[PDB]
Each structure stands twice: as C-alpha cells, then as structure tokens.
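Worksheet: one structure, shown below.
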Amino acid sequence: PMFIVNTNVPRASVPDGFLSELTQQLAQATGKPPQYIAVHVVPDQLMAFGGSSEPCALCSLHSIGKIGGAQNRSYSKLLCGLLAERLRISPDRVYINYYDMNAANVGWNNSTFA
Amino acid sequence: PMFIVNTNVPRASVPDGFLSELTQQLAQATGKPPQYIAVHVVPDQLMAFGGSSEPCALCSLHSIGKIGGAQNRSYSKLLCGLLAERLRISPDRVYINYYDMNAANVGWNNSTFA
Amino acid sequence: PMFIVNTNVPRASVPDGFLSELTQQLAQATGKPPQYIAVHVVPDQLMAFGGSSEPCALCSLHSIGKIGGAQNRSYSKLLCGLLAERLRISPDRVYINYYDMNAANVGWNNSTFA
Ligand SMILES: O=c1ccc2cc(O)c(O)cc2o1
Ligand SMILES: [Cl-]
Ligand SMILES: [Cl-]
Ligand SMILES: [Cl-]
Ligand SMILES: [Cl-]
Ligand SMILES: [Cl-]
Ligand SMILES: [Cl-]
Ligand SMILES: [Cl-]
Ligand SMILES: [Cl-]
C-alpha cells in the first residue's frame, strides 16, 4: 500500500520518526507486510479546508485490496488519530481518499502485481 | 470535494486570495457547501506539458457525486478560466482529472461519508 | 497522458533533460503524440518504502486507454529502467499506479476529451 499526507503544517512540526510510525501502523491496520508499505508526507503546503488555512490534511491510501466500508472507517479513525496526536490537525480538517487498486494496475520491480 | 493544482508557475505569481476564490467558485459549481471544499495549490514544480515548460498545470477534482460528462465540461471551463486569469496559464496547457468518489472511500473526522 | 514521479532523491541528481526523456519515451510507449504527454518530477520528498529511507519513488501514469495487464508490465519495465539508470533508484523501491481514464473525466482546454 501507499499512504500520502499533504498538509500545511510546517516541516519542523512533523516529529522525528513519523514516517516509521505510519509504516508500522499501516502494516498492522491493512494486514500487509511492512516491506510493501510506502509512505510520503508533504508539509508546508498552500492549502485550505472549508476556506480556512488552519492546520489541515489531504491524504490518500492506495492498496491492492483491504479497502472497503468497515475497513475504511477503521483506517480513518487510526489515521485521523495519528494526525491529531502527532501533527495537531483536527480530525474534522482531514480528508482521506481510499483506492482499491487492481494488481494489474500497480507496477513494482520491473513488472506488476498481477 | 478536493481540488489540487500542481504548476510550474512560481509562488510569487500566485495572487493573494487564490485559495479563497477557488473554494468559493467550487462551492458554487459543485453545489456543495464551501465548508466541505478543500483546495491545494502547489507552485514552483518541475513540469513539462507537451515537452515544453511554459506555464502549465496538472489538477484533479475529487467529489462524492456531481461528476459527469456535462458537469466536468463546465468545471473545466470554470477552472481553466481561473488558471488563465490568475496564474496566466493557457487552457491548452491544463489537465484536470475528475474522480467521482464513493462515499465509503472518503474519510473525514475519524469515519467515512458512507 | 500524465506521468508523475515523487522521490526522495535530491533535485541535483535529476539529470538535465530528464523531463524531455520521460516525454519522448512515454510518447513512444503509449503511442500518443508528445504534445499530449505531461510530466512532473518531484524530488527531495520525505518518503519511505518498506520502512526504509533509501532512494525510492512513487509514481503514477494516467492515460485515456493504452492501459492494461501486458501494457502496464511493459511500462513498468521501461519506467523502472529509467528511474534506475537516471535517478539510481532500485526497481524494487518503485511503485507505479496506472489509471485508465474515461475521456469524460479528463479536462483540458476549457472542456474534456469526451
Ligand atoms: O465533511 C465535512 C467537511 C467539512 C464540514 C464542516 C462543517 O462545519 C460541518 O458541520 C460538517 C463538515 O463535514
Ligand atoms: Cl498494495
Ligand atoms: Cl470492509
Ligand atoms: Cl485499479
Ligand atoms: Cl465530496
Ligand atoms: Cl453530468
Ligand atoms: Cl471511489
Ligand atoms: Cl491521455
Ligand atoms: Cl475515469
């Protein structure tokens, strides 16, 4: 899976070890091996949420499977909790788009997962 | 909904009020309340469009519904118009990908919209 | 089509002419005119792959058609090869997500491709 967070919070406010925490928590939540988890955090962005530039985040999670109604509710609670605790972003200022990718549409290591 | 614009135009050429204009115009165009509109502008990017690096933009609009043939033509006229007027990007150097998101695949506030 | 690469490799390691190489190689690979190929390279990112901060890349290719099982395997070999040769990123530290876009969902030049 791949998790991306774009935020207006400054880089210096992203704590040390945040990418590793995201990797470990996503491996556990999605069931996927840590080897297959990629994470990307983009601070210092020019963004607004509801017209306000108070701290906010726009995120995405792409995964081959492990996406669905109940699972995405669970991921949203986990990820909003991490963003609130570590980046001090209110959960009502976070969107996370979820994508269930077909294995044929994910390239890796000179091939695809199909 | 969420609107993202990535552009090679420099940050100093993004005028004051641009995120607010996008928020308000997208609220009107999508019919969704502005409280629900998130916007993200990414200037100074390393980009080419058709092999050249005159001003260009790559954008996306994600929305739960309010996406379709006619609506997307209307969004493109509105958004290209704003990028031309405010960022001086020619409409023929803009791509906007549209995504009609299922409510279960949009997280917010510790849950999803489903 | 649109190709985006996000990577932790530094900007100075992206060779001169890389955007043009991606444009031309993608025009050939997809069969589409170079005028329609847009490319975006984002270096210096805060990213991890498999928990590791060694060089990695997260990429996407969006195209109206020219996406499928065999084509995506061929694109992945081409693109991993370019990232390995030009950016020194190991292919097993690259993801590429592929998207077959409906023409009605790709805006351009005040309208869509539909
Ligand atoms: O999904 C959303 C996004 C923003 C938002 C803002 C509000 O003030 C509210 O009452 C509900 C909301 O729901
Ligand atoms: Cl995956
Ligand atoms: Cl589920
Ligand atoms: Cl897919
Ligand atoms: Cl929405
Ligand atoms: Cl429509
Ligand atoms: Cl969806
Ligand atoms: Cl295309
Ligand atoms: Cl589509």
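We're sticking with Swiss-Prot numbering for chain C, so the shown stretch reads 2-115, in order.
For all residues, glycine too, the Cβ spot is worked out from N, Cα and C.
Copied over from Swiss-Prot, here are the features:
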- C:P2: active site, proton acceptor (ACT_SITE)
- C:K33, C:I65, C:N98: substrate binding site (BINDING)
- C:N111 to C: Causes formation of interchain disulfide bonds with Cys-81 from another subunit (MUTAGEN)
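When the recorded positions C:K33, C:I65, C:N98, C:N111 are screened for a Cα within 10 A of the Cα of C:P2 (active site, proton acceptor), the ones that qualify are C:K33, C:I65.
Taking the Cα atom of each, C:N98 (substrate binding site) and C:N111 (mutagenesis position) are about 27 angstrom apart.
In terms of local Cβ density within 10 Å, C:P2 ranks first among the recorded positions C:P2, C:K33, C:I65, C:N98. Cα separation, C:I65 (substrate binding site) to C:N111 (mutagenesis position), rounded: 18 Å. In this structure, the CA atom of C:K33 (substrate binding site) is 21 Å away from the CA atom of C:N111 (mutagenesis position). Checking the recorded positions C:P2, C:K33, C:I65, C:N98, C:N111 against chain B with a Cβ-Cβ cut-off under 8 Å leaves C:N111, in sequence order. Across C:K33, C:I65, C:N98, which the record gives as binding substrate, the greatest C-alpha separation is 19 Å.
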